[PDB]
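> This is the structure I want to talk about, given as structure tokens.
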Amino acid sequence: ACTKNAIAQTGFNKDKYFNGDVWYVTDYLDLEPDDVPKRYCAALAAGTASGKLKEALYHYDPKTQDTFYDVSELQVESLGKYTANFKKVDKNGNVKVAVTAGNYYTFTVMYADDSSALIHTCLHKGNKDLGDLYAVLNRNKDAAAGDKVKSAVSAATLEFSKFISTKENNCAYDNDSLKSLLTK
Ligand code: HEM
Ligand SMILES: [N]
């Protein structure tokens, strides 16, 4: 179960974050550790499409090759805090698993600048028991976490040394699919 009410960044700039571009997960912290594999690739695009706030997600397990995309129209709880009812899609936006009640994630932007971000997410999916997941994002898939985002990790009373990097998984991403999924 999730346990954190993450606080959104003071002064969060929504239009800059939701600009239609891609964010890569470089490091993550799962509070229920073997909730998720130790090795993993994830990325997202976030933007407004025809007036609607959207995210597109990509997950890839580099060992099993398990791959999935999702798209969601995000609902606002407060500035920097969203609820996302997701639908599983192929890379072209064709629906594989439709939106349903109880399949949603929350999404809190704790820190962001033009290049980096720290988010909290709580996933709800059917009758699964899932915990809090923090992710360090960068616009550059190979970027080491810098001082702004690492300080934000500290300010959240987290230890960056506990985060797991995604950099040794040889992750390769279809940025075009993520951008185009925002419209779907
Ligand atoms: C970037 C932020 C992230 C968001 C918003 C997010 C969101 C989601 C969503 C919505 C699903 C369900 C998709 C579906 O069933 O269609 C999912 C599944 C999953 N995510 Fe993430 N995720 C993120 C990052 C990660 C990372 C970094 C890992 C790390 C290992 C991860 C591991 C998983 C796993 C293992 C599942 C499968 C859950 C299951 O069905 O048992 N996610 N995630
Ligand atoms: N996740």
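Residue numbering in chain A adheres to Swiss-Prot, whereby the residues present occupy positions 22-205 in order.
A Cβ is built for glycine as well, from the same backbone N, Cα and C atoms used for every other residue.
In case it helps, Swiss-Prot gives these features for our protein:
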| type | residues | note |
| --- | --- | --- |
| MUTAGEN | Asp51 to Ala or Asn | Loss of NO-induced conformational change and strongly reduced pH dependence for NO release. Stabilization of the ferric-NO heme center and decreased nitrite disproportionation |
| MUTAGEN | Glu76 to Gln | Stabilization of the ferric-NO heme center |
| BINDING | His80 | heme binding site |
| MUTAGEN | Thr142 to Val | No effect on NO-induced conformational change or on pH dependence for NO release. Increased NO association rates |
| MUTAGEN | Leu151 to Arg | Coordination of the heme iron center and inhibition of nitrite disproportionation |
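Describe the structural surroundings of these features, if you would.
Within 10 Å of the Cβ of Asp51 (mutagenesis position) there are 20 other Cβ atoms, across all protein chains.
Cβ neighbour count for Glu76 (mutagenesis position): 23 (other Cβ atoms within 10 Å of its Cβ, all protein chains included).
Under DSSP, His80 (heme binding site) is assigned to a strand (E or B) in the three-state scheme.
Of all Cβ atoms in the protein chains displayed, 19 besides its own lie within 10 Å of the Cβ of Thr142 (mutagenesis position).
Close to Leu151 (mutagenesis position) in the fold, though at least 6 residues off in sequence, lie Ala22, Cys23, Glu53, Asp56, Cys143, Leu144, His145, each with a CB less than 8 Å from its CB.
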> Cβ distance under 8 Å to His80 (heme binding site), same chain, sequence separation 6 or more: which residues?
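In sequence order, the residues whose Cβ lies under 8 Å from that of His80 (heme binding site) (at least 6 apart) are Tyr61, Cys62, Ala63, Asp87, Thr88, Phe89, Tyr90.
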